[PDB]
Amino acid sequence: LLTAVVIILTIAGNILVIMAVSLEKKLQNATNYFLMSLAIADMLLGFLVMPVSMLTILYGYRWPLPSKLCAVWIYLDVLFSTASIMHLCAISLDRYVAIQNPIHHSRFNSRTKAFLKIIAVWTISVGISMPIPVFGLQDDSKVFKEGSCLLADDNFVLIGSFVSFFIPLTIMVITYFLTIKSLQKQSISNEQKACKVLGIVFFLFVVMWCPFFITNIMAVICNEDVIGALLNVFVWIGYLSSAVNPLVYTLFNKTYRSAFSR
Ligand SMILES: CN(C)CCc1c[nH]c2cccc(O)c12
């Protein structure tokens, strides 16, 4: 089965990135700490949420014995997915100011800025995910449907995606446009490599996560069986981003390539 492969890849990649950050004195800078936070969030996603999803697949999408695990499982899934998404959004926003104003960004760059960045993204992720255990356990219908564990709150699914993958998405495309504008208008080879890396990262993020959110919104604003079957695969397409984020955010460095090979 090609789902155990996904969980193994997620765990191994995030563990290796955390090891590379921790064991190398040359990689302890303000950006790599945020990258390690991304790795931690992706590892938690791949360890706590994904194998339970494979177990749900193995039982024909019939929940295992403890019914109380559904609401907390949805909480953890949404929390870690949002944490990854606005981690990427913060990375893009930080790169825009690093490229447009390098001197001022370096002058204002500090450990305090990185800690503020981390707490800001995690605080927004916590605020977005807040109602799920408050109301998911108060009413079992909001987290169950036809005997399968899935959230069935139409209003939250519509607005809760409008501040998780559509306002962050608008920010990310605007930032991508402004950065490719900035990097183009001996030192040009570095800028070309940076533009290529930014394009690969942005387009992979969009192509992996956008299908799931698009069909999720289409399942509410609008077929039901087809859309559900599509969601069942697109959620794992999105989960695979946790196994792709470390490799595309770290392996372009020779230090990370050497550490992975050690
Ligand atoms: C299913 N899982 C990949 C979580 C994705 C998610 C992030 N934020 C949300 C807000 C509402 C409904 C959701 O599925 C989400």
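Going by Swiss-Prot, the residues shown for chain A are 79-263, 313-349, 354-393, listed in order.
Quick check of the header: electron microscopy, 2.7 Å.
Even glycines carry a Cβ here, placed using N, Cα and C.
In three-state terms derived from DSSP, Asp155 (mutagenesis position) belongs to a helical segment. Sequence annotations record features per position, and here Swiss-Prot assigns serotonin binding site to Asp155, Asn343.
In Swiss-Prot, a mutagenesis experiment is listed as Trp151 to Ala or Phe, annotated with the note Decreased ability to bind serotonin and psilocybin.
Looking at Swiss-Prot, the entry for mutagenesis of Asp155 to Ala says: Abolished binding to serotonin and psilocybin. Annotation for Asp155 (mutagenesis position): spatial neighbours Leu123, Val127, criterion Cβ-Cβ under 8 Å with sequence separation of six or more.
Around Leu229 (mutagenesis position), the C-beta neighbours below 8 angstroms that are at least 6 residues distant in the chain are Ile152, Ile210, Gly214, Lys220, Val221, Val235. Look at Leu229 (mutagenesis position): DSSP puts it in coil. Swiss-Prot lists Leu229 to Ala among its mutagenesis entries, and the accompanying note reads: Strongly increases dissociation of bound lysergic acid diethylamine, without affecting binding affinity. Reduces signaling via arrestins, but has no effect on signaling via the phosphatidylinositol-calcium second messenger system.
The note that Swiss-Prot attaches to the published mutagenesis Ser239 to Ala is: Decreased ability to bind serotonin and psilocybin. Close to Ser239 (mutagenesis position) in the fold, though at least 6 residues off in sequence, lie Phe340, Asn343, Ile344, each with a CB less than 8 Å from its CB. The DSSP secondary structure for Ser239 (mutagenesis position) is coil.
Among the mutagenesis experiments that Swiss-Prot reports, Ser242 to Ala is described with the note: Decreased ability to bind serotonin and psilocybin. On its own chain, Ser242 (mutagenesis position) has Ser159, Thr160, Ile163, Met164, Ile206 as residues at least 6 apart in sequence with a Cβ closer than 8 Å to its own Cβ.
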Distance in angstrom, CA of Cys349 to CA of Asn354, with 4 unmodelled residues intervening: 9
CB within-chain contacts under 8 A for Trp151 (mutagenesis position), separation at least 6: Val127, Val130, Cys227
Interval of 49 unresolved-in-model residues, reported as the Cα distance (Å) from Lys263 through to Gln313: 15
Neighbouring C-beta atoms (10 Å sphere around the C-beta of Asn343 (serotonin binding site)): 22
